[PDB]
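Q: Input: one structure, supplied below.
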Amino acid sequence: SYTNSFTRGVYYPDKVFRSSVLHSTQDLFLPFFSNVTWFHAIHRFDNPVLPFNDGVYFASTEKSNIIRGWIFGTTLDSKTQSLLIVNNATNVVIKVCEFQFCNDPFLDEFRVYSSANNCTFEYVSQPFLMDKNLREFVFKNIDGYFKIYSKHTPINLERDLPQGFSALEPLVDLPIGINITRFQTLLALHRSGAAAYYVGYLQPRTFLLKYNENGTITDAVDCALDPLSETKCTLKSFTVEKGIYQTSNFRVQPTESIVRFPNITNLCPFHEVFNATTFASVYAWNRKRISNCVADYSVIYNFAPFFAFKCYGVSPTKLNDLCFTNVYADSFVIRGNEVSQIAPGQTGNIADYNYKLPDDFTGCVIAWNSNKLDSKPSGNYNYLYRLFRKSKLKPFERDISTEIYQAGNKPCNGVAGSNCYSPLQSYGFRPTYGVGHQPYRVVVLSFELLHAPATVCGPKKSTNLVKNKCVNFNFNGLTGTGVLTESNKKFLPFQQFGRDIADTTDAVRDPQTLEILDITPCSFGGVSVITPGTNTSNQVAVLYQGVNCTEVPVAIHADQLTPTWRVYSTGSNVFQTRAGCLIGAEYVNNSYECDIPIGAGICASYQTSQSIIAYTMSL
Amino acid sequence: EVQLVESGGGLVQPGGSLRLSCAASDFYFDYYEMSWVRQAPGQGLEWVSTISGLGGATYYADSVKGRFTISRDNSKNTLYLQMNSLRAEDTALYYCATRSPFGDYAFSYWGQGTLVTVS
């Protein structure tokens, strides 16, 4: 039997406390006004085991505890663990053990399973999972926690599914995650009765959940219903005003996320320039260029954290995701007084005649005290720094010219006497020194991200390349959403002529294999939604800018959608305009004052019963 | 603050190599990377190769791997490009662009470019 789910199945996505907010989540939910299976029971069964796709929305209106739990499993024949739940008189067991569920799934006293040899985690939870009244449960496995929800609500008189929102309160998260692809409803019988339960399947869809001040949910939108629902999930509100609005790609509702970030697995030798035997001096910094690596910055801050870990340009944390093309590691040792002068824009002693950072710098500088290893009884005399010069060094310059600085009228010829000195100075690192004289070893990491195949990326995992399907792609930092198609382009274009301010990515390259993949919009065409206001009515209209009333079914891919949208995106009283094709109105041949502008002078409103009409501008 | 004039590539024949020069008048940044950008009639523009300004490591494209070579001379601040085995896909306009390694992908200096036709 088939029925309709009247906006039921909205649970709490996470456990974070939220109040008086509107949160847009992207978890698995039950679509509103979907087709649920109303499976009845007679007394051995009426239907075989149902396939578990993403989640199960179980509902029951019977009483006397006929439906006494549930049974899960993949093949149920000595292959994997089976999630068994049975509600006893007061207690309930959630024993996930190897069970041989036969063709007799009856309880009344255990006859559902045949035997059990290898039993995994078992729960002895005391609160029973049983309590007319509608018993709403939402079972969903997220590969590590099998979230089960429940909402006990007294049902109405002579009805099956009430007309009212009821959010399911979350329960404990059971540690599961073994493969589950099928679901079956467990039933009981006094003497070898009848029952009936609703079953629905969850899909990945966005949801705008509204939390009030008390911390409860009162209304939600599936973001996959009629264009009013998409308008509801693009303005972050529940009271759409009387006016034409836009929407986003909430139609196809992508379900997969592809990463494909890295290409190699060899760790980077970042523990080779931070713990060297003898760091370079100030006048000659040993720059090390590194490419074809793995940008694993987890070993940097977890290395007895140092002082002044100031990362410019990029964020200090969340660096294990953004991938660059090369990393330049400079390392030297200075005094404690000018440990902050090595920064973009700073000016001083080591920022004028020594290593200087550029104005725009997307690297990070980190220094650490070395008053225990870089210290001598009479002070270290090996380290040197330039202090007497005349040419301001440009960013990323090295000057190893040990020639005698000319400062007098007559040539010094190396005597370094009156009015003539040496550019280098041996500042000793005496132990008995203040904070402004302690030796600090400083390492600067410059991140070069050029228009070249990125080599040193983060430790992010590698997903599978699923093409010809609306997915969210994060190939090499380009986080977008679209359909990946196999194009026939020679080389990836580099759009830099008009600076591409209001532009988007058209094609990308897989970092693993060199294949130019074109990115197409899953559903677009300038979809404008004409709304007269939620306070007035609930009838809307659609406008597709760039069609001729015939290319609209193939533009938005009206093949796998809701049956409530095919009435506003088909040949139902269409009207071709100079801007597009208005579907969902009736063009009148009268003259009225102008109203909500649909496009190209066309004004429309909602009146007479009253319905959405359209008329040209009455000049 | 200035422009980068180009010369060299005029009319060539299938099979050979011609030098492409890129000069600079008031350019003194020793860390800004310099690259070549090819644009063929019809489809958009593509990337040939680039030189890392922070060091001396050059990065070429996939089609120009074992046939192109770039060189940077800081004495007179010039860029030289030598392209070998120009069979059929080297008929385009080449631009000598310069951008900063730390920033966006968009270049910071647009040159005049020279048209090379392999016929």
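All positions are counted from 1 along the displayed chain.
A Cβ is built for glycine as well, from the same backbone N, Cα and C atoms used for every other residue.
Copied straight from Swiss-Prot:
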VARIANT   A:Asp46 to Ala (Swiss-Prot position 80)  In strain: Beta/B.1.351
VARIANT   A:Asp104 to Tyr (Swiss-Prot position 138)  In strain: Gamma/P.1
VARIANT   A:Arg135 to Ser (Swiss-Prot position 190)  In strain: Gamma/P.1
VARIANT   A:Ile155 to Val (Swiss-Prot position 210)  In strain: Omicron/BA.2.75
VARIANT   A:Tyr385 to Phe (Swiss-Prot position 453)  In strain: B.1.1.298
VARIANT   A:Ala585 to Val (Swiss-Prot position 653)  In strain: 19B/501Y
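Describe the structural context of these features.
A: Counted within 10 Å of its Cβ, the other Cβ atoms near A:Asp46 (variant position) come to 13, all protein chains included.
Counting every protein chain shown, the number of other Cβ atoms lying within 10 Å of the Cβ of A:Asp104 (variant position) is 11.
Classification of A:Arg135 (variant position) by DSSP places it within a strand. There are 21 other CB atoms within 10 A of the CB of A:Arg135 (variant position), with all protein chains counted.
Close to A:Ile155 (variant position) in the fold, though at least 6 residues off in sequence, lie A:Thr61, A:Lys132, A:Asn133, A:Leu134, A:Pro162, each with a CB less than 8 Å from its CB.
Secondary structure at A:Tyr385 (variant position), taken from DSSP and collapsed to helix, strand or coil, is strand.
Taking the Cβ of A:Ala585 (variant position) as centre and 10 Å as the limit, one finds 25 other Cβ atoms among all the protein chains shown. In this structure, A:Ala585 (variant position) belongs to neither helix nor strand by DSSP; it is coil.
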Q: Between A:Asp131 and A:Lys132 there are 8 residues with no coordinates. Please give the Cα separation in whole Å.
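A: Roughly 11 Å, rounded to a whole number, separates the two Cα atoms.
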Q: Distance check, please: Cα of A:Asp104 (variant position) against Cα of A:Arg135 (variant position), rounded to an integer number of angstrom.
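A: Just about 24 Å between their Cα atoms.
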Q: Hey, does DSSP put A:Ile155 (variant position) in a helix, a strand, or just coil?
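A: DSSP assigns A:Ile155 (variant position) to coil.
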Q: Going by Cα-Cα distance, pick out whichever of the variant positions A:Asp46, A:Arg135, A:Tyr385 is nearest to A:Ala585 (variant position).
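A: Ranked by Cα distance from A:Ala585 (variant position), first place goes to A:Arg135.
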Q: If you skip the near sequence neighbours and keep only those at least six away, which residues in the chain come within under 8 angstroms of A:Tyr385 (variant position), Cβ to Cβ?
A: A:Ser281, A:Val282, A:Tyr283, A:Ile334, A:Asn349, A:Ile350, A:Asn354, A:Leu424, A:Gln425, A:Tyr427
Q: Measure from the CA atom of A:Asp46 (variant position) to the CA atom of A:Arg135 (variant position) and give the result in Å, rounded to a whole number.
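A: Counting only the Cα atoms, the answer is 21 Å.
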